[PDB]
Amino acid sequence: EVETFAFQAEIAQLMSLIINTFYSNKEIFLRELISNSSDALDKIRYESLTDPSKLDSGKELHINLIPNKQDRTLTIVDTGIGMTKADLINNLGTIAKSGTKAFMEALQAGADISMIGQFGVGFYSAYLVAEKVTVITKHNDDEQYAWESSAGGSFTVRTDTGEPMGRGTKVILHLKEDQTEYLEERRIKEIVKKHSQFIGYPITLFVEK
Ligand SMILES: NC(=S)Nc1ccc(F)c(Cl)c1
């Protein structure tokens, strides 16, 4: 049972700008997604200080990057706090409503796309390299959910029937045909070292077989 929702007007406007604007420095998408994973890990880590049972769904706090050349997908897995259904449908879109508006004003005052993280809406930079984004997420207080969008102004949410993750968020980037360089091992390593060297959680790059 799949529910279809319309993006908020400002968010849909940002996604169209991110997809249609000529901008060559696309690698920053990884910095933003990794930074988002780091925030989610900070959150579950801080909650576990006063409530250790919040880690019963998984003690390890890490970030995995999983390129897949046959499916042309790049997956970023974190064991962070995860997202509830209300987050996927309401709360995150409400918070991003104002950050998108501010980011758009700045883009006309001289700012460029690489500053998107300063407005809390870095997640949508995924559409620099992806034609479709799938998010599998599990929060301690909710069921496992699957969020998906190919832009166009709508997204879908459904309960995920696949493999249980215990706790965290899986971001699956279905890459555009011309962005397969982000599936190469030495390219991902160069980007992580350049932009995410100081992330305070272990980042593991799965090599393919
Ligand atoms: N940084 C932001 S606004 N992230 C975000 C918003 C809505 C979503 F459904 C997902 Cl998966 C992520």
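Residues displayed in chain A correspond, in order, to Swiss-Prot positions 16-224.
Cβ atoms here come from the backbone N, Cα and C positions, even for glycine.
According to Swiss-Prot, the mutagenesis experiment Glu47 to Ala carries this note: Strong ATP-binding. Strong interaction with HSF1, HIF1A, ERBB2, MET, KEAP1 and RHOBTB2. No effect on interaction with TSC1. Under the heading of mutagenesis, Swiss-Prot lists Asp93 to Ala and annotates it as follows: Impaired ATP-binding. Strong interaction with HIF1A, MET, KEAP1 and RHOBTB2. Loss of interaction with HSF1 and ERBB2. Los of interaction with TSC1. Here the residue is the original one, but Swiss-Prot notes a mutagenesis experiment at this spot, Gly97 to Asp: Abolishes ATPase activity.
Sorted by the number of other CB atoms within 10 A, the mutagenesis positions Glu47, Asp93 start with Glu47, the lowest. Taking the Cα atom of each, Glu47 (mutagenesis position) and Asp93 (mutagenesis position) are about 13 angstrom apart.
Secondary structure at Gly97 (mutagenesis position), as computed by DSSP, is coil. Sequence-distant neighbours of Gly97 (mutagenesis position) (same chain, six or more apart, CB under 8 Å from its CB) are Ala55, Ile59, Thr152, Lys153, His154, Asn155, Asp157, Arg182, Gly183, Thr184, listed in sequence order.
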